[PDB]
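Student: This is the structure, below, for whatever I ask next.
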There are 2 protein chains.
Amino acid sequence: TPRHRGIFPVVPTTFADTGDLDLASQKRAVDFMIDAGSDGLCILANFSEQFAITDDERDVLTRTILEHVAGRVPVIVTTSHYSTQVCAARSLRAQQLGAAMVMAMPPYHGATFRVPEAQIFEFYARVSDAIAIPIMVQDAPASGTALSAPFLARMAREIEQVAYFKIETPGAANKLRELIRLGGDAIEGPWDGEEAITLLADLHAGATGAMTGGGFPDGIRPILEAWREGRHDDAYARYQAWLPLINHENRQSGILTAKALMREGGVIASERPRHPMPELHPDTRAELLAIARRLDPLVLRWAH
Amino acid sequence: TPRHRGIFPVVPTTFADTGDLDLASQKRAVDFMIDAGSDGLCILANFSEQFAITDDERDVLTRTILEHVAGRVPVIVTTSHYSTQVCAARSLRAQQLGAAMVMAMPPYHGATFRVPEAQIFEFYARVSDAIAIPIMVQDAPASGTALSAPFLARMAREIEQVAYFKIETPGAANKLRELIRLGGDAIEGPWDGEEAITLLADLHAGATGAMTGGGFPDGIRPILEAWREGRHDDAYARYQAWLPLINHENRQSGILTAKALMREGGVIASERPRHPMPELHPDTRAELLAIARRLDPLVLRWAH
Ligand code: NA
Ligand code: NA
């Protein structure tokens, strides 16, 4: 019954080699990910290097990418901010610009500044009140913020637009199972993240969507489709084939993985981060390409 | 002889009751802090609630405050951003508008995104390359980033504008002593923070400046003056008197401490944070004002 399910990869932010936004490459990345079979796209998330860009740049990218997707697949726009009012305003604008959904971390800042549960609940209520499209709660280590399954489920039951979840804290499968149990019908989207590293456990737990890196959603989507067709052994085989690539993303090359692949495939002009994020080490990048070449992903043969 | 020394309190950000910037109260807060005898002022720092505002608000406050200060005391503008190029651009703009100094945390994001030391060194080197005013490195728990005393001293010696330090990690006094021993003449400003909680110990370690809360710099500055005069017993007596207030700010009322006291004193219109930062609990605020009234600080008798 959910409005959304399947694979929702994170669109990377493309820069020129000198760090300015490279919107021409940005559009190509988007077109490639659509062609790779993505069910939807998530933009301006932490895999998109959003911590490295300014508010003005976020807005340029949100308009640029939504216009370019052109209604082809639903887009989740990341709108996280400590201020409830700022987040609410970003989420309304994203809606007005054509987002299907927004995603927000709970409000926090840095390693030190956190917000009591009661006020986190208010933050999401007020953002929900401002908008008419669903909210995805991002449950990730970078917030340093504990969001228990009961609390998450209580938000989904009591707050109209809270309906989707990116569960990326350790033991996601266990937590997904509990969220689903406690939240019932209100949990529209029990999804995972972490570049699909725990995808097969999370599907057994009831995950119905996955937010992966943007480099090879074509390789991962069939795992979700096999699971959806009731073919758990076939899902195992597909996961086994691609797991070394998912694992190298998750443990070695990280955020830049999708960009190294796209730059190798000629999809984007530069795979660099903005300074000071470090470049991929040479052996790490060489290893990454070597693994990808064993798997023949679309990004290395995208004839556009 | 350092270019700057003494008390450099953090200016709070003043909002209207409904969360909008209240620039009229902002200017009054600034004037009160100057009348309290501040040697300089630090703006848009984490005690200024900088995480709850937008980039556009940051620029507005930077312009407005520098203009209102009118060259009367030096201003340190906080320019922290994960992006080097972004921090550089903020820092250059601050210099254009009359800032005496910028302060930046090392690049990081949230609880999880850090940058290796070599990249941090490059981050500060390129910011220094951009500007002609000094940089203060902010060494605080919120970045979750370790900056060793040897590493700080090496930036000080090797990077032209790196010359000041706000040392607010645990054991500040020991770390200051080592910073000064290693960095020699390049350490222009070995300063502390944490609302002056460890001020007397940090003075013994050789601190020459203190970045405090903005509510009662008139109470704390004479501690540094007594210390400069060589009257360590008189410093102790002054520290003892004001310590419960400094302790309640540090442990109980936190960021909002300066705003509660200014609102009580009719300096600003509203002491509220932006949601979802929680309001002071009532016994916490009542206790704060009770301690403050035992000490007759200027903020409660500022007839303007
Ligand atoms: Na993620
Ligand atoms: Na501080």
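By the numbers in Swiss-Prot, the shown part of chain A spans 6-309.
Per deposition record, X-ray crystallography, 1.8 Å.
Positions of Cβ are set from backbone N, Cα and C atoms, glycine also.
Pasting the feature list from Swiss-Prot:
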MUTAGEN   A:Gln143 to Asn, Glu, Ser, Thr or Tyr  Loss of activity
ACT_SITE  A:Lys171  active site, schiff-base intermediate with substrate
Student: Take the Cβ of A:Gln143 (mutagenesis position) and count every other Cβ within 10 Å, whichever protein chain it belongs to.
Tutor: 24
Student: Can you tell me the CA-to-CA distance separating A:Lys171 (active site, schiff-base intermediate with substrate) and A:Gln143 (mutagenesis position), as a whole number of Å?
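Tutor: Pair distance, Cα basis, whole Å: 5 Å.
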Student: What count of other C-beta atoms do you get within 10 angstroms of the C-beta of A:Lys171 (active site, schiff-base intermediate with substrate), across all chains shown?
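Tutor: Excluding its own Cβ, A:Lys171 (active site, schiff-base intermediate with substrate) sees 27 Cβ atoms within 10 Å.
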